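Undergrad: What follows is a structure written as structure tokens; I'll ask about it next.
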Amino acid sequence: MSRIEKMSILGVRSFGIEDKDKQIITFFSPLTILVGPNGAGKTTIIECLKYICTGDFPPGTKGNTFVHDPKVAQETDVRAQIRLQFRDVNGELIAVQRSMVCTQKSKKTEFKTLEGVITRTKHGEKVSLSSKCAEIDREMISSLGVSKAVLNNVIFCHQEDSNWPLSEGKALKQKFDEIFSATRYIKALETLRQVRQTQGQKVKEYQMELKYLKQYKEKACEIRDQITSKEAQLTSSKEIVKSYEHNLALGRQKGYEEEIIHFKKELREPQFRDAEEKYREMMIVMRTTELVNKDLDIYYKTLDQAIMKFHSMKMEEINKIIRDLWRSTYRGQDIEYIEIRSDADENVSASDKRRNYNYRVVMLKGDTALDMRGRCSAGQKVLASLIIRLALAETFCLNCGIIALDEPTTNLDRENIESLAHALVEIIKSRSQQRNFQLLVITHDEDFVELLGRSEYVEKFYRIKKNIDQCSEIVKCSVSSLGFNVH
Amino acid sequence: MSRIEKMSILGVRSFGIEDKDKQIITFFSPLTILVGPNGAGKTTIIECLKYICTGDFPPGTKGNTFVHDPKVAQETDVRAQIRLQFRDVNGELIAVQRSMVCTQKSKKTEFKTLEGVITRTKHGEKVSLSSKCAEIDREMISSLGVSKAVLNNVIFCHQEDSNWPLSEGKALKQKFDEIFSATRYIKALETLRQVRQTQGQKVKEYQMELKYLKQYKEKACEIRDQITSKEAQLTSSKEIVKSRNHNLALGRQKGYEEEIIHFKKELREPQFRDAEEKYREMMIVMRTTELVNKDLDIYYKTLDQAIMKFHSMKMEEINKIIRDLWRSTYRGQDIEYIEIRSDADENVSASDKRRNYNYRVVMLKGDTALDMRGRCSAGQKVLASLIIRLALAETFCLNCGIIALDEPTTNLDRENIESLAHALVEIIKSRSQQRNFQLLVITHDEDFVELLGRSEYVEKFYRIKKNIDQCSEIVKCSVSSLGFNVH
Amino acid sequence: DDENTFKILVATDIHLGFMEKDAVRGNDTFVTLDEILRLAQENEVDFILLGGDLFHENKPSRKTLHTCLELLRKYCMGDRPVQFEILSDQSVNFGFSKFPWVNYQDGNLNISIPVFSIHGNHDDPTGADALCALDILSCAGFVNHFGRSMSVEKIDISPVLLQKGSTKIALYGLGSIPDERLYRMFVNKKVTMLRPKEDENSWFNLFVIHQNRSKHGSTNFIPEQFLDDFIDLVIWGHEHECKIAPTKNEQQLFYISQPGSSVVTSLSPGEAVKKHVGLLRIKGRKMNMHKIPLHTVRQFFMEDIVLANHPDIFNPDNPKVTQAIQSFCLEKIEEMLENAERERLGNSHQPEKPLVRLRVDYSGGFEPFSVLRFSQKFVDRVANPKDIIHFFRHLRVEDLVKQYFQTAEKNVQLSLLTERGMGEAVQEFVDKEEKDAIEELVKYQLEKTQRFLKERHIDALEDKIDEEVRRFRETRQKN
Amino acid sequence: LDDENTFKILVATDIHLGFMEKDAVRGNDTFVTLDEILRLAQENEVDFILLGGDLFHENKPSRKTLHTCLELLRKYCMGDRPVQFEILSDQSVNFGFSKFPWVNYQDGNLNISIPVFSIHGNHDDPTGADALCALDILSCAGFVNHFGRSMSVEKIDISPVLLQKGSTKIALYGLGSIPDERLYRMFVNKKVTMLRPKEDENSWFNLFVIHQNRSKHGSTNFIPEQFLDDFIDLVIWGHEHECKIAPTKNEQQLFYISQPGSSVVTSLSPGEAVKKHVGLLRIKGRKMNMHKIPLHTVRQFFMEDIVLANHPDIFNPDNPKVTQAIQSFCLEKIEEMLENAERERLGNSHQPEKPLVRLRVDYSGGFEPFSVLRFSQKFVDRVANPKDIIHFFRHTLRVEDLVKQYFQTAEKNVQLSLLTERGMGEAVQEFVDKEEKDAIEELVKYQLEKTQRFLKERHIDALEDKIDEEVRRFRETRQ
DNA sequence: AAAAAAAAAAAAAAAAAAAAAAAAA
DNA sequence: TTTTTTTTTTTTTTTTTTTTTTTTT
Ligand SMILES: Nc1ncnc2c1ncn2[C@@H]1O[C@H](COP(=O)(O)OP(=O)(O)O)[C@@H](O)[C@H]1O
Ligand SMILES: Nc1ncnc2c1ncn2[C@@H]1O[C@H](COP(=O)(O)OP(=O)(O)O)[C@@H](O)[C@H]1O
Ligand code: BEF
Ligand code: BEF
Ligand SMILES: [Mg+2]
Ligand SMILES: [Mg+2]
Ligand SMILES: [Mn+2]
Ligand SMILES: [Mn+2]
């Protein structure tokens, strides 16, 4: 189910620009072998597969470098076009295609994606809808039957991103987050934290304004009380004048009237003309914002605990697969087994400037659980990442047989290579009994190819080598011509 | 002529805690092949060599994971030591022994660098004087004749921290300012930037301080003017009417007097006592700091330009070597050569939040200078990084001929592997006259070792493998069982 | 035995170099090949019929090739004459080589007992010139490689004809081919077995095939139904289970022999049966096979334990069940070792280190123990210290977050936000795509509290405002 | 002249089979030269072929190269022609390390016409637990007598191979390609001995075959002339692909040294540009006469060394278009060398069409090398090495001065505002040299407070323009 | 075809931690 | 010899800018 059939790479990386240089690669079952010299566009095929399936460029690069460079091609712009023909989960043939352009705008290279086409054959008619990127991605996900994160990380993992299971806690958590299809809830966590942080900044601002206003309130109340006192003295002077009936007291009353009118003018100053309500309302706003901030802290902590509990629950099932695979395919006597352990932060809060993520894979040497990341071997790391990817494919992707290993035996020794080949043979034999399974393997070693081809024999492989014009050529060769490329 | 000679590992990574599993490895010349299964101690030996030479732990790991884990050893504390015996540039025997203690407490392990030893012969002195970390590092750097950066990056490069030439702009910039011994000037650059940013945040605070001081000054000047006018009215009325209205005059006098005294007491409040002087002083400070900020920005820009010019001045020669090495080694007619290009940002300011670095390795594909990072294959990246390291070794490492290549033939096809073997053989042949070259190839490829053994023959190789209790014993094997370990 | 008996020492899947780099498992396949050659020499067989897979590696190492060549020079070469002739044209059966004649037909070599062989799936022609290890042996003049397929479209199996007295053999060879390809040729009738025209029905048709026999894949196996009916026996080769006894086919009436591998290449429960090599005796059109045990191959003992199938000492919960399962497996391994020791009596050539395997199925929820600390017990007592024990087995975020929010609202005290009010905002955010649900709810509650506090004319006191908002929250949530 | 007392030995060395076997142009190149060597041996009716090692380029030869070597050896080395010389020495010592110590033609099951006595080179040196080489495979197959292999690393004792034809006695000493460091140690330590014949040590030609380095810049890693056995009469010396096959005596050594050279251009060094030849040694009692024979099947090699410093008339340093001139000169050189190859080709008809052409450029006075990827795309179909056509090879900057220059230039270009001229340059110099965490914020502090202080004491009104005007006036009074 | 607003990432920046140096005791 | 205090490095989470995408105009 969900088997890829054909590809047409044009204008991507070292592949040529004109139609004459558009290369076609047909994927075999159950094992497709890609060989060739360094460069030459072997990984570029996996990059095109990932881009047409999901729309994501290889890690560390954007569309500016993915497309053939217009400066190298000596053209003002370069138009690339990848077309993939595959069968969906039900079995219908689909011929999705994606187009991009990389124009040369002065020194920089401007990139733009054209509208792709979906071609679903129906009753002998090949429709062609010029859908946009969002519809293209939705249709690819619904046809291949697997999520975008799975296609990105488990199936079409880039060569430079192949060791993603042994990244830092944040990156590993995000990867297993999008894989577990729970990224909307962490987006909710993110907006919760951002709202608390903005509210905390607003609370801080309100408190300096509060300093300035309390002073205004005190000044207004002091001058109001003094105005009342002067009015009382004016009334007393008037009473004394009445008692006499005193011109000195009349002048005193006149001066008191002048004081009263001048201070009533002072009260009318917009600085504290209505400070009584303004200060009260702004203090109320500060207090209510800080109370909501406390509630946001509590809810952020609760949601974080819920999300990690969900992560641990989802990982509990695939941990058994990881353990079994590590026990079966690790020839060394170092690590009994490995698993992924996620630990929530008990002291987490939305006011934290920097968070602490405890997502990790652990090497259990003996009975003590060590941290595999950092202290693991290079070959151990390669094998661990490969085992994690294989278990992830076994668990989630049952409607997408494809798995695509870009040089799986990178740092593995002789016996680990043999065990990995044996494991891949077992995976092919188990998964190809009922549904189609494809195991695209770009490689540069010919003892791995022999071990893989002993069972489920391959008959035709692909030689991907450059030509005179320095484009990339995808040619098909029989097994008899296999040793000329691999080492 | 620094020549490593022998080195003993105890308690580091997986090497046993007791002083019975103290494995000893004697480095041969000019080829020292290290082979073994995944795990074992092959890269741990290079890690120990780098730690002895410089004191820097492998990347991604602090001292907590470098030492043998106390939990795995089933001990409360683990004592590790590495003793390297070598010859310095003057050909005198030196032996340096560093120590460390993990001393795990509660759940979180700790670390502590014990005092080292600089045991060295002086007419048979063999003085085992104890030295601090700084003294150990400075003595090792002085004796080996190569700086800490060269030892960390060119000579003893960790497997994980390889392809560092193909890193981001800032990372590459700060690896060729430590190789070019310009770290002090860039620490001064960062000091200038920090000072400028601090004065800018003082100026931003002074904006509102000046606003409020201006408000206070207007209030104080208004009340002074109203004081002077009231006093003038009081005295004019006094000397006009004192020369019935007579007592009305006296009442007006007392009113004016109370107005004057209350106004004067309002003046003596701190916010208005002398606001002109405070406003002037704050304006003086603000303008002075702004002008100093302008000068600091100009000086930061010119010092950044000078640093970039010095980097280019060294990089032109290093690239002159790199071009020849790449054109002699790379077996592919798609990249004409490579070089490292850097240029200062045109609009660079000390107030910028993010400063973009443009230090990169550029592939010259055809006639255009593309950037290697982001659009190079794994094999081309590996070869370019190895060639850049070799070029830096010829330029900077002429008094130290150690060069540890940890699995150089990774993601390299057959033709490139043969060409790399030829280049390494030529390097050994050319750099072994009047000096002592020492290669530390640690591979898992039988073919690469067999190509390296035809010229500059290997008589003995070191095989690192685990024992019954997983201790990574280092055993010395003559060349009659090499195929038992290589793939 | 007489002048017409065609004694053929049939052997199959003698892998060479299997675990050659292994200290304890090395130099074992060579010993088995030495024993096979000794059996052939002592029994004075006419020739040896190898079913393929003579070399484990596709490109055999120097040690394995050298040992095989030394054994062939020691045994296969001799002054004894050959008592049978070849009636087929050797320029076609062995026409791939630049010397297209049988090894004893060459005047430069004195071959006593020839070795006819086919190529298995481990050593098949690969390369520009399509070479195999058996081709190296044939070029050296030791092994007659026959039955190689010379086409990728149609397989015409030209036989090599042998005659000893009145007994005639039409030896058919078919090297191992990608199983899907051979199946697709069988179903499409693209394979034809050429037969000798003279004396058509008096040839003892023998077929040697290296293909999967059991249920491996939909197309990755060759059913017996597709083989031609005119064959009399069919040695089979790719299957390492020892089935030396010929079996009757009720559908086509041709015998089938499965010699099985000499060495235990895989730890499947099919190699536990003792390995024997055949001794074919052919008189006219009558076949008699006598098996000879191999005494130089270490015994392979394996048992299957299903913990879920033993609900008597393995309780699923059982906090101390790890020790129970470890002890049970310990007794199983010890019993296997004792059985190996007791069967080793009377055999001075079988290596003193049995192959022990123990597959465990914890489908019932049990957890595996340490295979890495349960093998240290048998490091020096088994020939496979690593593969002693094999372990194998045969919720929505919305509900979890809802229950967590429900526990939180009832476990802690909310200051201002209403009971059950964020949780329905987060669900709106993640389900209705509204990206400002949290902000809108927070602002709404803020404004409502501010308006109520303004309306009631609270004083600017922290305690008073806190009490007021608490009472407002505790009274207005009812309706 | 040949008679019953004339040893006709064909001397070949460094055949290097399987060199670039996967290259389309030069794949089968080596098995054509080997075929020509064997054809020369057969048509000259030589007694035997003596090889100086390096018969195989790869240590573990692939299936194709080994199979082709076996094919050629079986075709030519094997025949019904009887051998004419006998080995009057115990074959269990010189032909040791094998289970069949007898010579290949002394086997009763082998019909060898022209034996081959070969030593092992450094490319195919024995590796492995049993210490086997490809020569051991060839010996076990019964084609080549591998002799002269070292026994132990403690000391080497070269056991002779005593063979004679009538009245001509020749002792064939042989030494493998031991690592050249061990051989220097083992010579200065005198831990080496050549066992002389047990009797009549006067009538022995004492032909010694060695495969080691020779006079070169690697003084530590070579065996110098003399410094060897003094009673030798001919030391064939391989591992030197330059052909010096003419036996030339030195000033005082009393033994001829022959350097047959390789039969294929393995490296592109100028030494291999010379024509390759074959030995055809003839020995009559004690007389030596070696007649070189050209190798027509060897691909032509043309190397020219040019340096750009010694051609100043055309290659002018500091020229706008010197690179175009260099490219034109290199193109003319390539064209002239290709035309020379074409002219030399028509003298025969066996040389491969595409010659090996390469020149090395030594730009040292300052030159930009042209795009070697565009010079050599004009030659995809006219040179056997399309990539290695052009080789390019060759043979203060203080930070303080640069930063001081930039500081003074910036100060002269743009005027400052408040900071004193030249102050912060010395401030940062003190920061770097004296490594103290000051002098930057302190220079700023000092200067800010001096200026602020003055600006107040002078009673300056608080406005915008006047304050900066007076701070500029105060700044100008520094000079 | 154009504007401007926003989503995404990658590469520079900053928090936090943990060990070493110091600087008091 | 111990303890506390501040300093400096590093790992890794965070923020910033820029470029492409989407929506309107
Ligand atoms: N934007 C680009 N324009 C032109 N060539 C490119 C571009 N990006 C990459 N390349 C080149 O295209 C090739 C792609 O290599 P890749 O397919 O990754 O190699 P491999 O197949 O060995 O893994 C390399 O030669 C690379 O330098
Ligand atoms: N802190 C540690 N304690 C114990 N074992 C460790 C520790 N760190 C690493 N190891 C183990 O020790 C070995 C070190 O691996 P390394 O020497 O880097 O491998 P390689 O030689 O294969 O490159 C691995 O087996 C690793 O799992
Ligand atoms: F994992 Be090891 F370094 F090959
Ligand atoms: F480096 Be490439 F992917 F072979
Ligand atoms: Mg790749
Ligand atoms: Mg390593
Ligand atoms: Mn088999
Ligand atoms: Mn040689």
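Following Swiss-Prot, chain A shows residues 1-245, 1071-1312, kept in their order.
The deposited model was determined using electron microscopy, 3.1 Å.
Cβ atoms here come from the backbone N, Cα and C positions, even for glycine.
Dumping what Swiss-Prot says about this protein:
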- A:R13, A:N38, A:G39, A:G41, A:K42, A:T43, A:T44, A:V67, A:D69, A:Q159: ATP binding site (BINDING)
- A:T43, A:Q159: Mg(2+) binding site (BINDING)
- A:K42 to N: Abolishes ability to degrade ATP (MUTAGEN)
- A:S1202 to R: Abolished ATPase activity and ability and activate ATM (MUTAGEN)
- A:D1231 to A: Abolishes ability to degrade ATP (MUTAGEN)
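Any idea what these are sitting next to in the structure?
TA: Take the CB of A:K42 (mutagenesis position) and look out to 10 A: across all protein chains shown you find 29 other CB atoms.
For A:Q159 (Mg(2+) binding site), other Cβ atoms within 10 Å of its Cβ number 22.
Sequence-distant contacts of A:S1202 (mutagenesis position), defined by Cβ-Cβ distance under 8 angstroms and a gap of at least six in the same chain, are A:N1236. When secondary structure is read from DSSP and collapsed to three states, A:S1202 (mutagenesis position) falls in the coil class.
Take the CB of A:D1231 (mutagenesis position) and look out to 10 A: across all protein chains shown you find 24 other CB atoms.
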Undergrad: From the recorded positions listed here (A:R13, A:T44, A:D69, A:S1202), select those whose CB sits under 6 A from an atom of ligand 5.
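TA: Going through A:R13, A:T44, A:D69, A:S1202 in sequence order, none turns out to be close to ligand 5.
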Undergrad: How long, in Å, is the gap between the C-alpha atoms of A:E245 and A:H1071 where 825 residues are left unmodelled?
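TA: Between A:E245 and A:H1071, the Cα atoms are separated by 8 Å.
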Undergrad: Which recorded positions (A:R13, A:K42, A:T43, A:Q159) fall within 10 Å of A:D1231 (mutagenesis position) by Cα distance?
TA: A:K42, A:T43, A:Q159
Undergrad: Out of A:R13, A:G39, A:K42, A:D1231, which recorded positions lie by ligand 3, with a C-beta less than 6 Å from some atom of it?
TA: none
Undergrad: Out of A:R13, A:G39, A:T43, A:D69, give me whichever of these binding-site residues has the highest number of other Cβ atoms within 10 Å.
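TA: Compared across A:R13, A:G39, A:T43, A:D69, the most Cβ atoms within 10 Å surround A:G39.
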Undergrad: Can you tell me how far the Cα of A:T43 (Mg(2+) binding site) sits from the Cα of A:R13 (ATP binding site), in Å?
TA: 10
Undergrad: Check the recorded positions A:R13, A:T43, A:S1202, A:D1231 for any whose Cβ is under 6 angstroms from an atom of ligand 4, and report them in sequence order.
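TA: Once distances to ligand 4 are taken from each Cβ, A:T43 fall under 6 Å.
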Undergrad: Hey, how far is A:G39 (ATP binding site) from A:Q159 (Mg(2+) binding site), Cα to Cα, in Å?
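TA: A:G39 (ATP binding site) and A:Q159 (Mg(2+) binding site) have their Cα atoms 13 Å apart.
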Undergrad: Check A:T43 (Mg(2+) binding site) against DSSP and tell me helix, strand or coil, would you?
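TA: The residue in question, A:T43 (Mg(2+) binding site), is helix (DSSP, three-state).
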Undergrad: What whole-number Å value do you get for the CA-CA distance of A:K42 (mutagenesis position) and A:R13 (ATP binding site)?
TA: 11
Undergrad: If you check the recorded positions A:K42, A:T44, A:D69, A:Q159, A:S1202 one by one, which have a CB less than 6 Å away from any atom of ligand 2?
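TA: Within range of ligand 2: A:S1202.
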Undergrad: Sort out the sequence-distant neighbours of A:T44 (ATP binding site) for me: same chain, 6+ apart, CB within less than 8 Å of its CB, listed by position.
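TA: Correct list: A:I9, A:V12, A:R13, A:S14, A:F15, A:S1297.
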Undergrad: Taking only the recorded positions A:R13, A:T44, A:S1202, which have a CB closer than 6 angstroms to any atom that belongs to ligand 8?
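TA: The qualifying recorded positions: none of them.
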Undergrad: Among the recorded positions A:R13, A:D69, A:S1202, A:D1231, which have a Cβ atom lying under 6 Å from any atom of ligand 1?
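TA: Only A:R13, A:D69 qualify.
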Undergrad: What is the separation, in Å, between the Cα atoms of A:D69 (ATP binding site) and A:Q159 (Mg(2+) binding site)?
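TA: Here the two Cα atoms lie 21 Å apart.
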